[PDB]
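Trainee: Supplied in structure tokens, the structure appears directly below.
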Amino acid sequence: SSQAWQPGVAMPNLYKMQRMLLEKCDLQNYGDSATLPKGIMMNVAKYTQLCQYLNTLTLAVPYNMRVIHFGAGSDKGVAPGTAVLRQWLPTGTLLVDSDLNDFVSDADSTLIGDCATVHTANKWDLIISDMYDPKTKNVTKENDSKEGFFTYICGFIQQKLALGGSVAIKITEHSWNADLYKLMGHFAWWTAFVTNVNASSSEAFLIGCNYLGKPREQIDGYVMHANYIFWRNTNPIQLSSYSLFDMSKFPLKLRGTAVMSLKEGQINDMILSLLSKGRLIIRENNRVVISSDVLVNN
Amino acid sequence: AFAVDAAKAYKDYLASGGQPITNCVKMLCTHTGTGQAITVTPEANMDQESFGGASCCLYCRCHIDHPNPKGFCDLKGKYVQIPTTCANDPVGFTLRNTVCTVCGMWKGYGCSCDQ
Ligand SMILES: Nc1ncnc2c1ncn2[C@@H]1O[C@H](CSCC[C@H](N)C(=O)O)[C@@H](O)[C@H]1O
Ligand SMILES: [Mg+2]
Ligand SMILES: [Zn+2]
Ligand SMILES: [Zn+2]
């Protein structure tokens, strides 16, 4: 009813509790396009609707914040998603980006190569990714779980994210992984989100909120992807541009959250309580350094 | 004693009748800002549009050296404002005009600094 005036739609709680088997996806409006304002690209409108939805959750925001972004280049040689993120965040925040082919950008610093050659010395407050492999198009057997760059991402999170931060990572019908669903059970809340401007595709973003460092609940990953395909097959959604015309309240808010250093064996029920409600960060506070590996031959 | 000169070369190409450079990056905003030339966040009024800075610089896009003692770039990492009747060639507009150093407006399209 009122759905066409929001920025998008999220997956309801009673669909998460069932036990279904996997089938093929078949959408009623599979090939349609939407009507955009006079001079605007499809990739600028998609990133604006995702930041409007994150304004309704309980994120942490300290003095001197740190952010990193994977898969950032286009087939024409520039970077439209990096320019929307710099408009949203507070003045003085530090930002770094990366990809496999060459391009030019507005960030503070940039690196070129395959994602498995990157290393850093410090820890981070928020993480974003849009990667996708072209030979996934060439379908010739049953639909099973995939590896590749998904194996690098699971290990970076367990080793370099601060207690109290957040993430968002992109998927489709044939591009997915079973150990990433199992790790959503180590945060305080989770979901999956679809934008109103690309509603005729099987794409979505997977989101985790306030990190704790051990399991709260047990989850089987093969069963939970079959529950996601059953919701999309029985509930159709209609294309819309309404929310792009009102920008009087876009920028993110300034809470001044606190930061400490602590050692295992000083974690109380008191302490865990504050992490869950969005009001404490735990890490070191020195200074930032990065690099990339090179092979020599012939 | 020899060196390349690309700034004179785009001018001669345009006068003979070639098509201008495309794919510059445009943003969404309210149109009730202050109107100055180069800023830290978008500031257009009811007679202008706003763009991302690196994609409008001739040296960044051609892959060449910046003409400076310390090769320093004035646009990368900020936002720039352009008048609506000239918005089909943003690269050429910035090469040809100059900024006033006391009020911050473009000379000829905003500076009123004489009674
Ligand atoms: N193994 C890999 N390592 C690094 N980058 C990869 C990769 N597999 C895919 N990519 C990159 O993933 C990108 C998705 S293409 C579209 C990205 C979008 N224009 C954006 O604004 O981010 C491609 O440019 C591709 O180069
Ligand atoms: Mg589409
Ligand atoms: Zn430049
Ligand atoms: Zn003046």
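Here Swiss-Prot sets the residue numbers for chain A, with the shown residues being 6799-7096 in order.
Determination method: X-ray crystallography, 2.3 Å.
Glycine too: its Cβ is placed from the backbone N, Cα and C atoms.
According to Swiss-Prot, the protein has these features:
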DOMAIN    A:6800-7094  domain 'Nidovirus-type SAM-dependent 2'-O-MTase'
ACT_SITE  A:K6844  active site
MUTAGEN   A:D6928 to A  Complete loss of virus replication in human respiratory cells
ACT_SITE  A:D6928  active site
MUTAGEN   A:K6968 to A  Complete loss of virus replication in human respiratory cells
ACT_SITE  A:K6968  active site
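Could you give the neighbours, burial and distances for every feature on this list?
Mentor: Using a 10 Å radius centred on the Cβ of A:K6844 (active site) and all shown protein chains, the other Cβ atoms total 17. A:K6844 (active site) falls within a helical segment according to DSSP.
Sequence-distant neighbours of A:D6928 (mutagenesis position): residues of the same chain at least 6 apart with a C-beta under 8 Å from its C-beta are A:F6868, A:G6869, A:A6870, A:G6879, A:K6968.
Under DSSP, A:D6928 (mutagenesis position) is assigned to coil, being neither helix nor strand in the three-state scheme.
Counting every protein chain shown, 15 other Cβ atoms lie within 10 Å of the Cβ of A:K6968 (mutagenesis position). A:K6968 (mutagenesis position) falls within a strand when secondary structure is assigned with DSSP.
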